[PDB]
Amino acid sequence: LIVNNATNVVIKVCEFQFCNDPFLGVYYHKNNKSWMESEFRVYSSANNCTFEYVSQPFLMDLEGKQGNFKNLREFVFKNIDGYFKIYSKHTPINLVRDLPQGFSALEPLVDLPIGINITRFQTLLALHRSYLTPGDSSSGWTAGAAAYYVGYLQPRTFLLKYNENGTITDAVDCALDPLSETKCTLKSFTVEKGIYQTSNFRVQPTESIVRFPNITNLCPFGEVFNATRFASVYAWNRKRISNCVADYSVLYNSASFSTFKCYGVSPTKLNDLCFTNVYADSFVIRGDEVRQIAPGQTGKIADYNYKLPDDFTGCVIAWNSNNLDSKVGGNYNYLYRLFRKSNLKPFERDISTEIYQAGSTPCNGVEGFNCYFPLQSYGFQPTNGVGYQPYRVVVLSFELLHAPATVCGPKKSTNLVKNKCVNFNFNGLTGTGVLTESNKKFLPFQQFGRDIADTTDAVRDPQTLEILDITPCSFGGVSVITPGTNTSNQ
Amino acid sequence: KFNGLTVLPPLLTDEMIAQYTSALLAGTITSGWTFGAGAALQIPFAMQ
Amino acid sequence: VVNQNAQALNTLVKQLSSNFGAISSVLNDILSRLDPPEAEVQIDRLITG
Ligand SMILES: *[C@@H]1O[C@H](CO)[C@@H](O)[C@H](O)[C@H]1NC(C)=O
Ligand SMILES: *[C@@H]1O[C@H](CO)[C@@H](O)[C@H](O)[C@H]1NC(C)=O
Ligand SMILES: *[C@@H]1O[C@H](CO)[C@@H](O)[C@H](O)[C@H]1NC(C)=O
Ligand SMILES: *[C@@H]1O[C@H](CO)[C@@H](O)[C@H](O)[C@H]1NC(C)=O
Ligand SMILES: *[C@@H]1O[C@H](CO)[C@@H](O)[C@H](O)[C@H]1NC(C)=O
Ligand SMILES: *[C@@H]1O[C@H](CO)[C@@H](O)[C@H](O)[C@H]1NC(C)=O
């Protein structure tokens, strides 16, 4: 509430049970000609108050007048970043019903750190009552003349002029009419005879269409994520996935994940992209080893067991698997390479078990001194450190928009439109542009058509086997002709 | 024309340039050089 | 004159298919598959080029 009672300015922020018709009622006593504030019916209750402020006491007239409007006030109210901004100004004028045309500035008056949500407001008036106002509170009252106007703000761009003393005397709206765009461009309130370039009008696309083939199968993840058994890391397991929808938003009902990270793809978008040739890797490692599954890493797992290509786009998922893979005597089913002559290549698997010659004296399969067996058994027990407990780790790798694909994720397709600037997805390819019938003749083994410009210009619709040509909308250019400001405005 | 790369027409159409050249030829053959200093004065071609 | 003009325009247009150090040379390939924070660096590299 902002109120200006007979004495003080009061600024309250509380929870009020406001009246349906709150107002002020000032009674005029005929016996002693004076107007005195008696009724203030604002709210029923005020429970919790956060911010308060009261200005100094003062005295106004409050007497009813009969002359013309002599006070014009303009106020502007903003709420930005928890700040309530009140700009104000007042002016003496003679107009009663007309709205005057003038250029006046509004000087900042008050700014408050309120930080509340305001979506409606209500103005607050006063009432006048006397012997000539017979009746109850609801009827025994007059109105008294007063008027006001309300308008709405909008994000725009103006040009303003600053005089010598520092006052805003004039402004021009950059986006009202073309001459104003020209004045805005040249930064001058005066424009001389000729032609000018302002901007470029772009036709805007309305509708959007998605064209996807038919997929009904669901992906074999219960034999990837709910796999009764996992293999040793050195002989890491691989699996091919195709012709199914990969609903990764259903990753949460059955389980929860220690680490769930993706490189080159943001997880939220996984549903909207059609992937190509999903490969799913699976293994189990030690928690300490979980920090080796990343591009450009070191360590025995990352060196002699597993490697990633540098440009590995895809996701790493891993969850602790202690309970399933902990045995009180020790889960020794898990074995890993420790010694190898050279580093491994990405997406390579070696299962050789040969006596490693640490130094000289070739072992010849003796495993003597300086001769060691490259493979070693993990020992997993329930009573071990968290950094030592087993972890089930899965890698998802795939291609994107480089070949015909079949894994698109969950989405919905729609109809087809023609000869209207629109937006389109075609098996994951994106774009906007009018779609006309094509006279090209694709051979039966290819799905696109390209230009020198290096952008697609045709497409085979993945449903009707038809060939559609994309024509971009006419951007053009905008120029304006003027005979000068002085002579005319046309 | 489909990347924000526009070409623009010249100011004079080719017929206008053709008219200009025809005018120059007429001037030289029927008036010598005297049209290039003031009013066009005629004079036969043999004496030019 | 005509040959020089055409050559310059063809080079200026063909120069739109290089990575300049990004993962791909299409801004639509970057509107998807990424979120703003880590997309903006590659958008930066394309701008510079
Ligand atoms: C105006 O409000 C202030 C603050 O609540 C109060 O102290 C003062 O008495 C009020 N005066 C009138 C006339 O209501
Ligand atoms: C808000 O009002 C309720 C009821 O009067 C009270 O229990 C609660 O403590 C108040 N909270 C604050 C922050 O004043
Ligand atoms: C403010 O309240 C309105 C009405 O309840 C609501 O629609 C709007 O979302 C709210 N905004 C904030 C920031 O609370
Ligand atoms: C600046 O203020 C002075 C004093 O009011 C006034 O005389 C003068 O005209 C003003 N000049 C401008 C440029 O507004
Ligand atoms: C795993 O199993 C649960 C129930 O045992 C099942 O509801 C869920 O769909 C399965 N999820 C995966 C990813 O295998
Ligand atoms: C998908 O199903 C529709 C009918 O529902 C069928 O006409 C069409 O041939 C199928 N295949 C594709 C690629 O749209």
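Residue numbering for chain C follows Swiss-Prot, covering 951-999 in order.
Per deposition record, electron microscopy, 3.6 Å.
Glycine residues also receive a Cβ, built from the backbone N, Cα and C atoms like all the rest.
C:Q954 to H appears in Swiss-Prot as a natural variant; the accompanying note says: In strain: Omicron/BA.1, Omicron/BA.2, Omicron/BA.2.12.1, Omicron/BA.2.75, Omicron/BA.4, Omicron/BA.5, Omicron/BQ.1.1, Omicron/XBB.1.5, Omicron/EG.5.1. Taking Cβ-Cβ distances under 8 Å and a sequence separation of 6 or more, C:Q954 (variant position) has no neighbours in its chain.
Annotation for C:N969 (variant position): spatial neighbours C:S975, criterion Cβ-Cβ under 8 Å with sequence separation of six or more. Looking at Swiss-Prot, the entry for natural variant C:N969 to K says: In strain: Omicron/BA.1, Omicron/BA.2, Omicron/BA.2.12.1, Omicron/BA.2.75, Omicron/BA.4, Omicron/BA.5, Omicron/BQ.1.1, Omicron/XBB.1.5, Omicron/EG.5.1.
Here Swiss-Prot notes a natural variant, C:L981 to F, with the remark: In strain: Omicron/BA.1. Under the DSSP three-state reduction, C:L981 (variant position) is assigned to helix.
The Cβ of C:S982 (variant position) lies under 8 Å from the Cβ of no residue that sits 6+ residues away along the same chain. According to Swiss-Prot, the naturally occurring change C:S982 to A is described as follows: In strain: Alpha/B.1.1.7.
Each of the variant positions C:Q954, C:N969, C:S982 was checked for a CB under 8 angstroms from a CB of chain A; the ones meeting this are C:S982.
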